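Some notes on the structure that comes next.
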Amino acid sequence: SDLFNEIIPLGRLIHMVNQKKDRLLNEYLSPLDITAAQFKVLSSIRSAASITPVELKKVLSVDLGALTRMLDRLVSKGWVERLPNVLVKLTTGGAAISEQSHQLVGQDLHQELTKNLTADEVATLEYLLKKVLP
Amino acid sequence: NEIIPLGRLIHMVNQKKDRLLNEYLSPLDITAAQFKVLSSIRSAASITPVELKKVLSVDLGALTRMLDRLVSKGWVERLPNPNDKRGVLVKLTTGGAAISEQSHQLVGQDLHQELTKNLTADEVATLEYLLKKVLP
């Protein structure tokens, strides 16, 4: 709590808290040699069903090159398949691992993130974060 | 509209910040990802790629590519390492300083005002307060 003495801007706070989330993800996901970054790519493909690398790049806001490397690794692991249109989609086993991740990682991440918060502080934080998104 | 977990909300709000950064930074052909790298070097003054990878939590390979691009643009320079010699320090050129220095205005003003457009002043103070409480 040099943080409460000091005035840190909101954008910086959002960044730091997102770093903390990603470190916690990386820890809980570690039992599948899947990174937080790979996890997000898988989730994005899951919700889109099928999606261009070009379209995926745009949804994720990351470099096209860096994403091709990500997609290479995820195909080698059998979690993603490349189809003729290019279009990337989840394998049946990448669907499994997406499913296992979410069940493995939720609750735990929520409880570690909110450990210092009151129940109503959690509800307020969630409320106000939603208000930023419109 | 529904009950979205905190972790997910943090992600979505962080995505939104990055998209706004990418828009405002577009007049330099500099990405939010690049801008973060420059800021990290700024505050470290000089830093290993290995130490930088750790501070940024990105792949070493992907960071070497980032650093290649920023050297070609003249915002970062590679130096001989005093302790290693087979290795290098990166630091900002004066141009890279001028650009990373713009992080005060960008994150604190423009980006800040777009993020908080739907918030009351006290709602901003509360959101900041509670985000700080997650960090310990």
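Chain A is numbered as in Swiss-Prot; shown residues: 5-89, 96-144, in order.
Header lists the method as X-ray crystallography, 2.6 Å.
Even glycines carry a Cβ here, placed using N, Cα and C.
Among the sequence features in Swiss-Prot, the mutagenesis site A:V45 to E is noted as follows: Increased transcription of the region II transcript. Experimental mutagenesis is annotated in Swiss-Prot for A:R77 to L, with the remark: Increased transcription of the region II transcript.
Long-range neighbours of A:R77 (mutagenesis position) (same chain, six or more residues apart, CB within less than 8 Å of its CB): A:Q42. Around A:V45 (mutagenesis position), the same-chain residues at least 6 positions away in sequence with a Cβ under 8 Å from its Cβ are A:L60, A:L64, A:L71, A:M74, A:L75, A:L78.
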